[PDB]
Amino acid sequence: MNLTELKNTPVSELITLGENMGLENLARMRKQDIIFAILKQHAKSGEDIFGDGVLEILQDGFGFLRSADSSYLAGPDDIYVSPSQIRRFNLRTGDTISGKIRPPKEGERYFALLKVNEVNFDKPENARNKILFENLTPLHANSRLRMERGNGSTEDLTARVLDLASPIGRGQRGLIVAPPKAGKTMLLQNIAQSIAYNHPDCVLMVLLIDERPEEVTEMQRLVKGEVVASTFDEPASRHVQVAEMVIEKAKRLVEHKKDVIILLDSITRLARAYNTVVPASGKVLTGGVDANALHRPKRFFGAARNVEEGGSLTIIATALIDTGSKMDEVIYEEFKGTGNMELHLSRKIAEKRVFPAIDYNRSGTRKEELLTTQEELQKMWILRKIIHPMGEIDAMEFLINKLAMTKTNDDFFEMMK
Amino acid sequence: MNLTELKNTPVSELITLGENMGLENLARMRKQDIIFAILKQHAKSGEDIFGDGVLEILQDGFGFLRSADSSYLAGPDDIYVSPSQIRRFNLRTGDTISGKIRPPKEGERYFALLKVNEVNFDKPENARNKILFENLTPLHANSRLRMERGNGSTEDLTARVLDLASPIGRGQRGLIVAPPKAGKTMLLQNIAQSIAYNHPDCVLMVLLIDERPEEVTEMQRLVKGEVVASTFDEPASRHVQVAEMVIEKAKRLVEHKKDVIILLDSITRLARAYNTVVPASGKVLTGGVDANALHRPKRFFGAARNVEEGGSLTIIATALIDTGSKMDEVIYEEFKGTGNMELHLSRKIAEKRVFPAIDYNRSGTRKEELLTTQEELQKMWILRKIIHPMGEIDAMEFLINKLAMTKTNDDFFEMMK
Amino acid sequence: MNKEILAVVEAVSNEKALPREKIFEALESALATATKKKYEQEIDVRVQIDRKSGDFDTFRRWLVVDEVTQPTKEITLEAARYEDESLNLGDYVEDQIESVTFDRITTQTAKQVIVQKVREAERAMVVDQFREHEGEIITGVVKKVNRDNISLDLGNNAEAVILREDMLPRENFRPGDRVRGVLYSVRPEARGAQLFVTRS
Amino acid sequence: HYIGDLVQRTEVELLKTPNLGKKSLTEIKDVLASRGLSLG
Amino acid sequence: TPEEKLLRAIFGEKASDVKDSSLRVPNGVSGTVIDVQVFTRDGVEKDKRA
RNA sequence: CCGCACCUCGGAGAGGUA
């Protein structure tokens, strides 16, 4: 009787089960109260109760096992983790803990954890003895993540243009610079779909912080993966906590030799949240940015790196420019000198309804020879030297007319010769 | 029993030693705690422990011996230096202290210094009587540091072009002005390799500040020397502290008649860090720079000079221009009128994959007759008069075609006449 | 982090009353006095805090001396032997740090110390203004008659003292009498400097 | 083990050994401030 | 001085001339507390024990 | 705690005990 399985069932089936068990009227009771009552009734018979969740250690020492479907929102009905077990098993924030639980006794408000059975969806013996992420030797992007579908679909044109302009690999740290109303949503959805289709082994993560609830419920019902979000109706502390939980889970997965790909579309929103929640230091920089406000997002961005011992962490954030606020401009100018990949989008091309409106001239990738072969690099260099003299709109039209003739870029490369 | 020897050992051997000694489980423990427990168990027998590190005197009076492997960062295993020991030997920040140490006893948290054995890689008797760096008579560069190796490798072309454009000597103070994506990393690596090969007596120090971790791990595993780095994940205060530690160590080494060379590609980043960590004074100049923000980097830059009594302090830094931020432009315009050597690089030539893309016309060296002979100066003047009429790309192509004819510059100069 | 004292040292300061260092010195002296008055047979306890986020720690110190006088605050040279006897006589700072004891009632004497140091800073400002407008013979009223020293009064929160050696050997002063004297130097007396006046 | 053996020797003699720590010396000083033990 | 009360109102730190007037137990008498009652005037906010 | 935004410690009455 897992907690997640009981939380995923609809309210109707829960009310039906509660009426069959013979409890009080559950129609006017909350779903969480129904779950609590049915867990008490099931434990009264003598059966054991099991649960799971990601650990969220508080400042006082203890922590809880939050759920992913609620963006790790603080709730009164979760698995309490005593500091004793934390000191015993050396648990940290982000460790996925699964084990036996029990209903709280009189005077308690949370489910107590007795014994942990599975750590990070793996054996506890392999999770206790491990090399920390701070000790992993970083490296440049070595493996290639080919975003091209190859099925000849019209949606694959965006992935083809992306692979021709900025090849992305495992451990890449890129930036998607674009003005508002450029098409970042559809482009990010296409990137997520291509990652889920071509690279299913990669752990795709979408973190939409401080966005509209309609866009959140659209993203959750469109892509095949995990979508942890935090709308603007929640305070900035919620955003900070969600980002911390996500980066801790990503670090734990990378330590467990997993290829995590994080698509962030709120780096500017996260920086604003950090600048809002930071105490008044007394020194304000140009644009209303605090001195210690850019530390946390810059570290979150730099966390992405390629691991030689195993696994990789790829983070492709999306920047916001020309938003009318000088603070966002200062944030973009500061974060520009940090990454090594910029995917610019042109508003002039977007106004002509030419999607995708990708600035091919200003795009590029540093050390691209480590992700492409010699002949592929030579062909890309020749294509750039031929395209550069033409204008942005003309270059995009030429590229679309050339890619529309065939399905794969290999045929275009063979015909160019 | 040395601190650095036990610190350089891998985790496996330390865990094995701890398990053989019969202590608590060392698998779920940090390396520092393992070393601490091993040192405690070894001192309980009665043997002496030794350590080393550069001294960092705090404002309260006490000091700490920071380690080199941690890039001079505050760690739990730092060696506590009481103010009494500083008053006995008249110690200062930067003085390397290699001597007998003891583990922290009951109530203590840092290793204590019992007896100092070596000061600045020399006897304390020779260090107690020394001439300060401020007393050394400054002079122009006299000893020539020929970057050209003479072996004939294709990497030596950059050093040859640098020697033919702007010769560098002991204590030279120059700036490598280059826009982003100009090829500063490869040029700095080539300079470091040439210095290591031709002049192995010159202490090479590659100080990285606010750089990428991939570039850091690439630099560390490529050059043969000491590499002190501080990625952007650290705040500006840590950057300033690391820069101060490095410059104090360099000054204390130069005071012992040593040839120290610092390759810091962070002059603009260091200026930004100083402007960020400086308290607000209410007077902001053009570019968002405080009136006293540039004083510290100006003095750091001007500290480089040639010493006639012995030793030299060479600082070759790379600058950034056309970065889209007017602050960097103001910083470059202020730092241009301070030094006596400017190495400008062209982005137009760099886009054509023509290396080295060095602005030969704008380059030059003040008082270059003290590092080159009369005939060499005449040949350089003739080369300048021949190159000046041609365009930048044309001059680069001419120089490449001329250097491809021979292996060394001497044969080229002999055949030109 | 102790946000309570942080907000105070950040807000109340910067108004020429707290120079960001004398305020911290007064606060640590007040905490030391509170800890001294807390214990019964344990005197001479000090505390040093010179950081915003960094909290304060109470490290009770002993007086390094080769004698046994004041056995409650005296230590021997064998404790300094760990530092190879570098701790010369006359300087007393070394010991293990102990448990700190903070309380809201300790602010009573802390506020008194703070306002006393503010009055001392205002006295220093009056001294500076007097130096800015010095160069004339002044008159003052004596308050007390101590051994080899007297006092002067100019009611602008100012005060002055005259050394007895500089005065006439026959003339003895009494409170309420006006005294003519030109000041020439201010020696840094303990707990605030005082304007020294001389007649000879 | 007993306090009498430690009180038989002066605090200077106890401080002349590396077996004693900073916390132990502070506790001994706090115990001796009450004039109950460690009085030479 | 009316400036010190402004500082007392700026921070939550207590500062006043505190005199002890607590209810103590008379000499000789003893016992075990079996009941405690608290009566508060209208308008005044109640405390934790009340 | 004064203003957010980068060009060259008492009196009366009632009851009781010896």
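Any Cβ shown, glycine's included, is placed from N, Cα and C.
Positions annotated as domain 'Rho RNA-BD' by Swiss-Prot, on the basis of sequence analysis: B:48-123. DSSP assignment over the domain 'Rho RNA-BD' (B:48-123) gives 7 helix, 31 strand, 38 coil.
A sphere of 10 angstroms centred on the C-beta of B:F62 (mutagenesis position) encloses 16 other C-beta atoms. Among the mutagenesis experiments that Swiss-Prot reports, B:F62 to L or A is described with the note: Defective for RNA-binding.
For the mutagenesis result B:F64 to L or A, the note given in Swiss-Prot is Defective for RNA-binding. Cβ-based neighbour count (10 Å, all protein chains) for B:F64 (mutagenesis position) stands at 20.
What Swiss-Prot lists as ATP binding site is B:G169, B:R170, B:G171, B:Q172, B:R173, B:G174, B:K181, B:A182, B:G183, B:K184, B:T185, B:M186, B:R212. The number of other CB atoms found within 10 A of the CB of B:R212 (ATP binding site), across every protein chain shown, is 22.
B:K181 (mutagenesis position) falls within neither a helix nor a strand when secondary structure is assigned with DSSP, and so counts as coil. Under its mutagenesis annotations, Swiss-Prot gives B:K181 to Q the following note: Partial loss of ATPase, helicase and termination activity.
Looking at Swiss-Prot, you'll find the mutagenesis B:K184 to Q noted as follows: Improves ATPase and helicase activity but reduced termination activity. Taking the Cβ of B:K184 (mutagenesis position) as reference, residues of its chain lying under 8 Å away and at least six apart in sequence are, in sequence order, B:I176, B:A178, B:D265, B:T318, B:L345.
For the mutagenesis of B:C202 to G or S, Swiss-Prot gives this note: Does not affect the kinetics of ATP hydrolysis and inhibition by bicyclomycin. The structure shown keeps the original residue. DSSP gives B:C202 (mutagenesis position) a coil state; it is part of no helix or strand. Taking Cβ-Cβ distances under 8 Å and a sequence gap of 6 or more within the same chain, the neighbours of B:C202 (mutagenesis position) are B:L145, B:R170, B:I195, B:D259, B:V260, B:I261, B:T314.
Under the DSSP three-state reduction, B:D265 (mutagenesis position) is assigned to coil, being neither helix nor strand. For B:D265 to N, Swiss-Prot lists a mutagenesis experiment annotated as follows: Loss of ATPase activity, helicase and termination activity.
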Integer Å value for the Cα distance linking B:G171 (ATP binding site) with B:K181 (mutagenesis position) is 28
Among B:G169, B:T185, B:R212, i.e. the binding-site residues, the one with its Cα nearest that of B:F62 (mutagenesis position) is B:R212
Minimal Cβ count within 10 Å, across the recorded positions B:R173, B:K181, points to B:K181
Here the Cα-Cα span from B:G183 (ATP binding site) to B:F64 (mutagenesis position), rounded to a whole number of angstrom, reaches 38
Of all the recorded positions given, namely B:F64, B:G169, B:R173, B:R212, which is spatially nearest to B:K181 (mutagenesis position) at the Cα level?
B:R212
Going by Cβ pairs closer than 8 Å, show me which of the recorded positions B:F62, B:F64, B:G183, B:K184, B:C202, B:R212 neighbour chain A.
B:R212
Over all shown protein chains, what is the count of other CB atoms within 10 A of the CB belonging to B:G169 (ATP binding site)?
21
Let me know the DSSP-derived helix, strand or coil state of B:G169 (ATP binding site), please.
strand
One should report the C-alpha separation between B:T185 (ATP binding site) and B:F64 (mutagenesis position), rounded to whole angstrom, as 33
